[PDB]
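Trainee: Sharing a structure here in structure tokens format.
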Amino acid sequence: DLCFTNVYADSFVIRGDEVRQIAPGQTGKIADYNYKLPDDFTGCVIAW
Amino acid sequence: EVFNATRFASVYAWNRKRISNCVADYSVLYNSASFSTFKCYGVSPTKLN
Ligand SMILES: CCCCC/C=C\C/C=C\CCCCCCCC(=O)O
Ligand SMILES: *[C@@H]1O[C@H](CO)[C@@H](O)[C@H](O)[C@H]1NC(C)=O
């Protein structure tokens, strides 16, 4: 029941044990050198 | 000697070890170790450095 403004989709592949790293904090190999989310994040994360 | 050891202990006789006089640079674990669970409680991970 909402309408969204500036929708961007980002895509990639990783290893299972690294999925917990896709979150605002979460230091680690993936979050320090490859992909980082901000602290003021509005959106959704999906993995399969 | 802690993470890449040879035999671990039983949960009923769990082992305990002291650590002192050392530099805690954990990025040396990135090349070899892959943890399934990691959770810190009274501290944020982005500040451990
Ligand atoms: C061998 C005992 C070392 C004593 C460490 C004491 C304080 C530092 C606390 C936590 C760092 C441990 C490594 C965190 C796991 C690596 C993942 C990462 O965050 O990149
Ligand atoms: C332990 O030895 C080295 C130390 O980093 C590590 O690369 C290797 O994968 C480990 N071997 C074992 C116990 O599987």
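Chain B residue numbers are taken from Swiss-Prot; in order, the displayed residues are 340-388.
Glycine is treated like the rest: Cβ placed from N, Cα and C.
I grabbed these lines from Swiss-Prot:
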MUTAGEN   B:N343 to Q  Reduced viral infectivity
VARIANT   B:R346 to K  In strain: Mu/B.1.621
VARIANT   B:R346 to T  In strain: Omicron/BQ.1.1, Omicron/XBB.1.5, Omicron/EG.5.1
VARIANT   B:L368 to I  In strain: Omicron/XBB.1.5, Omicron/EG.5.1
VARIANT   B:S371 to L  In strain: Omicron/BA.1
VARIANT   B:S371 to F  In strain: Omicron/BA.2, Omicron/BA.2.12.1, Omicron/BA.2.75, Omicron/BA.4, Omicron/BA.5, Omicron/BQ.1.1, Omicron/XBB.1.5, Omicron/EG.5.1
VARIANT   B:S373 to P  In strain: Omicron/BA.1, Omicron/BA.2, Omicron/BA.2.12.1, Omicron/BA.2.75, Omicron/BA.4, Omicron/BA.5, Omicron/BQ.1.1, Omicron/XBB.1.5, Omicron/EG.5.1
VARIANT   B:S375 to F  In strain: Omicron/BA.1, Omicron/BA.2, Omicron/BA.2.12.1, Omicron/BA.2.75, Omicron/BA.4, Omicron/BA.5, Omicron/BQ.1.1, Omicron/XBB.1.5, Omicron/EG.5.1
VARIANT   B:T376 to A  In strain: Omicron/BA.2, Omicron/BA.2.12.1, Omicron/BA.4, Omicron/BA.5, Omicron/BQ.1.1, Omicron/XBB.1.5, Omicron/EG.5.1
Trainee: Let's check the environment of B:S373 (variant position): how many other CB atoms sit within 10 Å of its CB?
Mentor: 11
Trainee: Filter the candidate list B:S371, B:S373, B:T376 of variant positions, keeping only entries whose CB is under 6 Å from an atom of ligand 2.
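Mentor: Cβ < 6 Å from ligand 2, in sequence order: B:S371.
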Trainee: Which ones, of the recorded positions B:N343, B:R346, B:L368, B:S371, are Cβ-proximal to chain A (under 8 Å)?
Mentor: none
Trainee: Give the subset of the recorded positions B:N343, B:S371, B:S375 lying near ligand 1, defined as CB under 6 A from any of its atoms.
Mentor: none
Trainee: By a 10 A CB contact count over all chains shown, which of the recorded positions listed here is most packed: B:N343, B:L368, B:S371, B:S375?
Mentor: B:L368
Trainee: Would you kindly give the Cα-Cα distance separating B:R346 (variant position) and B:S371 (variant position), rounded to the nearest Å?
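Mentor: Approximately 18 Å lies between the Cα of B:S371 (variant position) and that of B:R346 (variant position).
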Trainee: Find the one among the recorded positions B:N343, B:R346, B:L368 whose C-alpha lies closest to that of B:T376 (variant position).
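Mentor: Nearest listed residue in space: B:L368.
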Trainee: Between B:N343 (mutagenesis position) and B:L368 (variant position), how far is it from one CA atom to the other, in Å?
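Mentor: The separation of the Cα atoms works out to 10 Å.
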Trainee: Using a Cβ cut-off under 8 Å and a sequence separation of 6 or more, which residues in the same chain sit near B:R346 (variant position)?
Mentor: none
Trainee: Could you round the CA separation between B:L368 (variant position) and B:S375 (variant position) to a whole angstrom and send it over?
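Mentor: Cα-Cα, rounded: 13 Å.
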Trainee: Starting from the Cβ of B:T376 (variant position), draw a 10 Å sphere and report how many other Cβ atoms land inside it.
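Mentor: Excluding its own Cβ, the number within 10 Å is 6.
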